[PDB]
Amino acid sequence: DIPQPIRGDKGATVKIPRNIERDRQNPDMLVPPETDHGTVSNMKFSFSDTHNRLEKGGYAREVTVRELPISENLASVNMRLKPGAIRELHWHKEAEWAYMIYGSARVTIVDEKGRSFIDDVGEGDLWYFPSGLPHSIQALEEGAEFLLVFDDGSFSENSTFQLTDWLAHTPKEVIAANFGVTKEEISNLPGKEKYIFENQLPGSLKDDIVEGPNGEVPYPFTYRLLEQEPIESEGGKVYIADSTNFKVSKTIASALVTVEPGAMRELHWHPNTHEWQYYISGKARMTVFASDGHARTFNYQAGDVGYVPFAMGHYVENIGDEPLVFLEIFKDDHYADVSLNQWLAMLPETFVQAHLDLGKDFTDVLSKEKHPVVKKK
Amino acid sequence: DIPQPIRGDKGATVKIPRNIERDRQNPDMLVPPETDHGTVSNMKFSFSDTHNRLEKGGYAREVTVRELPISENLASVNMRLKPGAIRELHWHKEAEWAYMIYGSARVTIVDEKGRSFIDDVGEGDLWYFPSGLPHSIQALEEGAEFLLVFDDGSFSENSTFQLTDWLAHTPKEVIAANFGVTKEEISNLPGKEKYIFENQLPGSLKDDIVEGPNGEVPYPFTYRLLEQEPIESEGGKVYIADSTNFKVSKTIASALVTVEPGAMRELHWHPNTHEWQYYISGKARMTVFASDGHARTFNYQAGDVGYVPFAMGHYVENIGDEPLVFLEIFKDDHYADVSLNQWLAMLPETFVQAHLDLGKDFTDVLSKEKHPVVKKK
Amino acid sequence: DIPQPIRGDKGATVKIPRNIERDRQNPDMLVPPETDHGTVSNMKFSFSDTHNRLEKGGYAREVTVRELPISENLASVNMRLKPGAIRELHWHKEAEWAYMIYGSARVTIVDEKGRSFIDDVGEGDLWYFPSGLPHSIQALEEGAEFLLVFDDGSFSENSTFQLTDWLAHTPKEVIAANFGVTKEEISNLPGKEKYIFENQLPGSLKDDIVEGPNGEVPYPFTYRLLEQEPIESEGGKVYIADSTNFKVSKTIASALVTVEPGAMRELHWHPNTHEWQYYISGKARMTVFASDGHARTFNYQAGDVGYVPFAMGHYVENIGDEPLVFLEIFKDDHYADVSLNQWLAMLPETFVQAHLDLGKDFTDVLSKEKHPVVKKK
Amino acid sequence: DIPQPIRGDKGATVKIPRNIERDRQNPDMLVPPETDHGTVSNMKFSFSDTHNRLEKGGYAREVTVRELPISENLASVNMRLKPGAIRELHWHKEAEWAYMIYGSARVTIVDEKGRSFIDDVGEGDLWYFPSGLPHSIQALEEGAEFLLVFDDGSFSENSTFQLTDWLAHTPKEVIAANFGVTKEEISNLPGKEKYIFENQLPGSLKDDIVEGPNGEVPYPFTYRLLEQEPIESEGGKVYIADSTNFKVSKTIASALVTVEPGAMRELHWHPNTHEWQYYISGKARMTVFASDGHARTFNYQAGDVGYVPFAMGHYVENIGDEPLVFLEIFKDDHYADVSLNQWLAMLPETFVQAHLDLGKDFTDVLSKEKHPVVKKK
Amino acid sequence: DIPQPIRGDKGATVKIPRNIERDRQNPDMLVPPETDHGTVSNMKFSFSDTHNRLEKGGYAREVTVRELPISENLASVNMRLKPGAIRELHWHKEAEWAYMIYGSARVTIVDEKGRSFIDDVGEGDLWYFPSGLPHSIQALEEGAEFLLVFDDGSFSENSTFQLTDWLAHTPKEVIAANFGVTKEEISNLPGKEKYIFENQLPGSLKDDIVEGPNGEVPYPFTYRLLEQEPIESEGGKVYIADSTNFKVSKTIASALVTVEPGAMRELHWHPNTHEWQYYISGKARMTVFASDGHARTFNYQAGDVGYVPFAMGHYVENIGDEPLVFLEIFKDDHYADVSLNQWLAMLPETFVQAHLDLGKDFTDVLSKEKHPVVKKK
Ligand SMILES: [Mn+2]
Ligand SMILES: [Mn+2]
Ligand SMILES: [Mn+2]
Ligand SMILES: [Mn+2]
Ligand SMILES: [Mn+2]
Ligand SMILES: [Mn+2]
Ligand SMILES: [Mn+2]
Ligand SMILES: [Mn+2]
Ligand SMILES: [Mn+2]
Ligand SMILES: [Mn+2]
């Protein structure tokens, strides 16, 4: 049918030409809760509303501060690689965090002591590359599609420092002096970047491992998130990776949240920093409570980026018939949340009652244990 | 069918959960022209991706710098009023420009000399309220739906100065002293804003006209845009209103552009300032050329806001089977464009040939007359 | 007695050490109107809360953006000169406006065509020196005390460009070359600024007038404000000087307002720009209405600076037994106000009634004529 | 008597209407030391010059960057609670530090692991609530009045996140799903914030202590400052609390300083960060030395906020007949000072003599031991 | 001869008046490598292009953000002292790092616990004074000339806080109270700063050492850089001092690099922060690779400051017949580099080959060991 912005005796039919498909995706924006109030920044953007850079070997598209200006500290790229295809050896100022949604890939990184780490990453695995350390990605036989997160909102994937670009803009006589070779021996260097390029599938990981005189890296740059024991609650699961468990991940803390149909990520906030969200699958709504009587509700589905500024109250409700799966990302060395339920459970019952104008029948339901994902009764 | 981000031997299928409806709306973003290059800011946002404020009597939703950060100087509200419903007497810092898409409404404004202007506005008519001058809107028997544009991108419709809000936050003894009445005579003043409220249809315009000792306003605050003679070219029509014809409209210049199926707003730029766009109906693509080899293509349809930063090259192509109708808005005292075709037509033919590596067969087609909208052969 | 922050059943006694004298000056801040709400910037500062620069010949103290940060565009100096004393020949980037509160002074200015203007200024007279044009002040037999206003809030009177300071920091050989004299002939130049210095009373104005080959200045740099016919209303008087009457005063518009005991500057706003206020004498309160249900009330008395950001609603009530006299200053080429009373008087009565939930008994009192200062009945 | 801005042969009488009460409070501003020079930002503001928010149960007023713009990193609230009255359960982005000037109060806080801390705070005690952790205050039988300090100068007490405000702006169906209750069971939730509200006195602290499955908090959130041994010197006492002793107080370091009549906080600076000051009781002057020959003297008394930008030289002299009691606050993990006396005492005597053009009779008085508060002989 | 901006068939002779001496110093700017491209900020400035402050006892000149705006975080002073001359006891907000190029000097510093450190510094030695800690420099019998680096680009040596300046701007009665002396005993204090002043040579270091009750400083404030074992490679030497070895040097990391004729600082970048450079002796060129196909080459010689923004690729080639000696400075707690050669050596050879379109003959030359300075074959 044709939705209309009408809630009881408020609102009216749309009389001008309109985008009905978007309206159907955003039922809680066309018709917000009556409890929403006030001006709140946009907290929602779709990767489908971005330009996709297509190359021989894959694609990349990005949601940055230029698309979602509330997110000044975090930006993201959705990158796809065909089997064997290579994301060119490169580096950047920003630290990089990744979640492998589809397929698998081999990564390399060499640190500032000349120690190398090469590893394969499958579905549900992470990587983290510290700022400035050079790296590569090469998809294996399934190809690969993954979400990258960078710890500056001004990032662009089009502005990384790439190996062949560096060399193409260095005098040939300097390259030749650098390596002790002749100009003639390097005459076939590419004249411009490769960025993403097709290539034959690599061999087994064990045959690629490079030995060196500087030893093994002290901490691995990949993490098997979905192999960890999640926090399990009645309506779903939460898998957390931050610097306390994924040791190298100093500037990005993360959680993968799964919310069953009929369940919700409970009312909570984060006492440390802003939340950046990516919706892997399913359909959600979230109200962001911004203080001073301000609140705004947003809809999300697969391919959407979301955001919750530092300490704002929120929940994430599954509003569809399939599991809702999303990431909570933070530019910090740890994950932290405060649960509304747990907070109140840990206070004297008559003090809570004095605040809420409710009785023992309400305070009796509170739980001293935190259940990040709750199920409707 | 299911579109894929593939262009010849570049790109790949999407392997993760995705937004197919948005992808179908954005064919030139999922699969951009091969001539696009480089990082360009987002220049596209949909009103359907905003929270709609619903009231008894209508609604309002807004696209501001918080949604579309490239647009720092201009923001917009899509407002709807039911028959008789009133947008409360109010004022703001920003100048306001309006286009009546549907229905009709009566406006009031009183200037700083106490001169009043009251008028009815129908489909295709404009208004402009200078900064700080107080005004109202009341829909007539059809209701009304219109686009407002404000000359600061940080504007919000939730932060206007409203008559009843002012009074509700003034001491009653001061209001009483101000008007020479008792506190008891003003005890029924509202305790909070009305903003939008239902009301009986007004009488005929002629019975509302208020006489006063300060004379008539020197210039009218409404303009009948579609009653003017348009610039007519082969593929469509352009109706311009700026301060040279709509005399009061000092900070906003505007054009309504209609592009027939198979036609396009020609390659041009604006030598004065940024363009802000609203797509009333139809489907378009535009490439924005940002210098230094940068260009990015965007798709638009009804309900979308677009933008072209100052002097960037562009065209707007109708990519659908119905007329494409959009507005070009500028924060300036005049409308100006430079046509690529006309520019080259006015130069020596061999000089143009020396630039383009093309011959007389090309320079022979150039036209010294500007045709803002051209039709495909 | 000892005031307490108590309003009915709200508030409590002060239990900590406190400033009772300030509390008595600020009755509407210790106990605000119940109609105040929300966070509003400070709009009030006293010259008595500033450092006074004392010199042989007078003093100067200043209220700038460093004291009152809401006032980014306007700053002010209270300057005093003893009989004959000279404020050293100087210039600055900012335009300067002045009001002579006490005494009289002779000013000089020479423009960029070498035309000079020399004039005496008495109580109630103004001057205005355009940006960058050099000038001096010399008090006559009564001395002089005056208020200066500069059109940048970052100004300091300690950073003007002074004649002797310039010369003290120019090589002597360059000064000598500049004027065609020897170094020995300029050996007695001061080694540092004078700034303010004692001097013998000048002769009659007519004997100082300097003739030159470049003609008379086209417009005078002084204005006799109190010799003009004021707008007279029931509770007081308003004398306006802006660029329409005081022709040179391009960046500062001004009004001197006198409010009798029992009267008030009516409910109004300014549709052009921010108001900066100086309270010459008496005692006032003002509520500033900042939109979105925000309002805050401030107290003022002699020596206080006030402020009203662009378009905010306000009134100024005399709360004492003597006349209240203050200045309204604007960084603009004209003075403009919108009267609440006049605005509503110029609208259809049933439309006003529909907004205010009041009847004909209220709309019957409205006046189509603007009375800037009204008297309580 | 009537003070005048005259120092020897400099300055003059005030000839315009003036604020004599403020002038009497500011003797060193109306008549500064001759050693003051140059433009220095205002470093002084009174809580009496702020709007007091009155509620059933108490009040709150604030000095922020909007009042004192030099203080960009720290803001403060003076809050008062009647017996039993509650400052509503809330949280904010900023860390909060407190000093209990009058009375006593019970605080709660629950951390991000669901561990609760509940404690009573009396006169001279502190609390510190880390950023984002939720908390409450409830005055006991004497009521309470206290100073709060927040580690962002842009803070407002009107913009905290409050429990009932959050719930009033969350859909009822979501609250009901969150807790596993019906909408009918939560129908009596408040429709707006409480902020401060009257309530019956609580029971004994021991009966409120809440046990839980997550253990005790590792570090307490209150500190008994006046129970510590102070640094005692000849003219007074200094009690320091920073993160080395009050372990949780990571972003605020503090000292309570008492200066006897005839004594002074010695010439010193802080090598770490800016000082923010609150004057609890008595009367002071301070000269701030800002380098490059700049210095400005300010007066302070009970209710005043002061400031000393990072590393600027200063002293605080008691200029009254009662003890001077003030706080020195720093946004840092430690308190540090450099004493002028100690610095010079620790250098070779002839090196100091070469700088000061003074002899052994001066360097003989220097002390290698730091005495923060010295007494006049 | 007369160089011309001609490279093969590109460029042309200079036809206007020109600076031939500068052109000869900048051969790679008048005629850049053909591999340079795009707009890059200036990364080069000479101390000879600054005003030199001359005093009795020496001089000082500075390169700050006002000269080299890319360097926002670091500024530098070239200071010279004659034998015995003293840089006056002073402090500042910034941390200070120093390299002694010529001669020797005695430094003092007293920390916030009153512990003093006094030491002599010779050629190739460093000092580091933490933020806010007071210090002095006194040249010994050879005089001294040294480079200072401050960890804010906005620093000026003319704005330090100086002992005598502080006292000259403090009331005499306060100084007298501070020390327990009479005003008469301090009447000979200087009336203004000394800054730099002549003085007799000090005695032996051992006779200056001051004992005190607060113990020895835990870490020394000087470091003998050239007494350390350098990293030695084929074309030169690198001596690194950062917080891991020069323990107090928390905010500045440093390397002294010596590059023999025919050698070069290899292709590398820094993964941590920006590089600031000072060229002690010799002649260099460097290409800075700025990503996105941007690169610009600069020339440097003795007296020049250089810069490399965070993570940009670069090399430093000796282009003269004498050793090239320069400093690499970083605002960080450690030095880190990534070598292009080592990076590629630590990857699988066929992966490198796939990137570079080169064969085993190239990957066979790569070295797993980092050689910061390489020599041409
Ligand atoms: Mn990367
Ligand atoms: Mn969350
Ligand atoms: Mn409006
Ligand atoms: Mn256009
Ligand atoms: Mn002046
Ligand atoms: Mn006004
Ligand atoms: Mn709090
Ligand atoms: Mn201090
Ligand atoms: Mn120094
Ligand atoms: Mn380097």
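Residue numbering in chain C adheres to Swiss-Prot, whereby the residues present occupy positions 6-382 in order.
This deposition comes from X-ray crystallography, 2.0 Å.
For all residues, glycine too, the Cβ spot is worked out from N, Cα and C.
Here Swiss-Prot flags C:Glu333 as active site, proton donor, drawing on experimental evidence. Around C:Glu333 (mutagenesis position), a 10 Å sphere centred on its CB holds 23 further CB atoms from the protein chains shown.
In this structure, C:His95 (Mn(2+) 1 binding site) is part of a beta strand by DSSP. Residues or ranges marked as Mn(2+) 1 binding site by Swiss-Prot: C:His95, C:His97, C:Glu101, C:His140.
C:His275 (Mn(2+) 2 binding site) falls within neither a helix nor a strand when secondary structure is assigned with DSSP, and so counts as coil. Within 10 Å of the C-beta atom of C:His275 (Mn(2+) 2 binding site) sit 23 other C-beta atoms, taking all shown protein chains into account. Annotation source Swiss-Prot lists Mn(2+) 2 binding site at C:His273, C:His275, C:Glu280, C:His319.
According to Swiss-Prot, the feature domain 'Cupin type-1 2' maps to C:228-369.
Quoted from Swiss-Prot, the note on the mutagenesis of C:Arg270 to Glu is: Leads to a 20-fold reduction of CO(2) production. Other C-beta atoms found within 10 angstroms of the C-beta of C:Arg270 (mutagenesis position) number 28, with every protein chain shown included. Under DSSP, C:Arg270 (mutagenesis position) is assigned to a strand (E or B) in the three-state scheme.
Experimental mutagenesis is annotated in Swiss-Prot for C:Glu333 to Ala, with the remark: Leads to a 25-fold reduction of activity and a 4-fold reduction of CO(2) production.
Record note (Swiss-Prot), mutagenesis C:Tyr340 to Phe: Leads to a 13-fold reduction of CO(2) production. The unchanged residue is displayed. Annotation note: C:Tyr340 (mutagenesis position) sits in a coil segment as assigned by DSSP. Listed in sequence order, the residues of the same chain lying 6 or more apart from C:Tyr340 (mutagenesis position) and placing their CB within less than 8 Å of its CB are C:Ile245, C:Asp247, C:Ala258, C:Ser259, C:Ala260, C:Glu333.
The Cα of C:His319 (Mn(2+) 2 binding site) lies closest to that of C:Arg270, out of the recorded positions C:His97, C:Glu101, C:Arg270. By a Cβ separation below 8 angstroms, chain B lies close to these of the recorded positions C:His97, C:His140, C:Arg270, C:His275, C:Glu280, C:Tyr340: C:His275. Same-chain neighbours of the Mn(2+) 1 site beyond C:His95, C:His97, C:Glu101, C:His140, judged by a C-beta within 8 angstroms of the site's C-beta center, are, in sequence order, C:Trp96, C:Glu99, C:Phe134, C:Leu138, C:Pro139, C:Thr165. Taking the C-alpha atom of C:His275 (Mn(2+) 2 binding site) as reference, the shortest distance to any of the binding-site residues C:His95, C:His97, C:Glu101, C:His140 belongs to C:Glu101.
When the binding-site residues C:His97, C:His319 are compared by the number of other CB atoms within 10 angstroms of each CB, C:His97 has the fewest. In the shown protein chains, 20 other C-beta atoms lie within 10 A of the C-beta of C:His95 (Mn(2+) 1 binding site). Looking only at Cα atoms, C:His273 (Mn(2+) 2 binding site) sits nearest to C:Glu101 among the binding-site residues C:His95, C:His97, C:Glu101, C:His140. Taking the mean position of the Cβ atoms of C:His273, C:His275, C:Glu280, C:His319 as the Mn(2+) 2 site, the remaining residues of that chain whose Cβ falls within 8 Å of it are C:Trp274, C:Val313, C:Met317, C:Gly318, C:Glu333, C:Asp342. The residues of the domain 'Cupin type-1 2' (C:228-369), classed with DSSP into helix (H, G, I), strand (E, B) and coil, number 21 helix, 69 strand, 52 coil. Annotation: C:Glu280 carries the greatest number of neighbouring Cβ atoms among the binding-site residues C:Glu101, C:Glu280 [cut-off 10 Å, Cβ to Cβ].
Counting only the Cα atoms, the space from C:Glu101 (Mn(2+) 1 binding site) to C:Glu280 (Mn(2+) 2 binding site) is about 16 angstrom. Closest to C:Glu280 (Mn(2+) 2 binding site) in space, going by CA atoms and restricting to the recorded positions C:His97, C:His140, C:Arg270, is C:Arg270.
Only C:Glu280, C:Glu333, in sequence order, out of the recorded positions C:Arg270, C:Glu280, C:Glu333 have a CB under 6 Å from ligand 6. The Cβ neighbour count for C:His140 (Mn(2+) 1 binding site), using a 10 Å radius over every protein chain in view, is 20. Around C:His273 (Mn(2+) 2 binding site), taking its Cβ as the centre, 21 other Cβ atoms fall within 10 Å, counting all chains.
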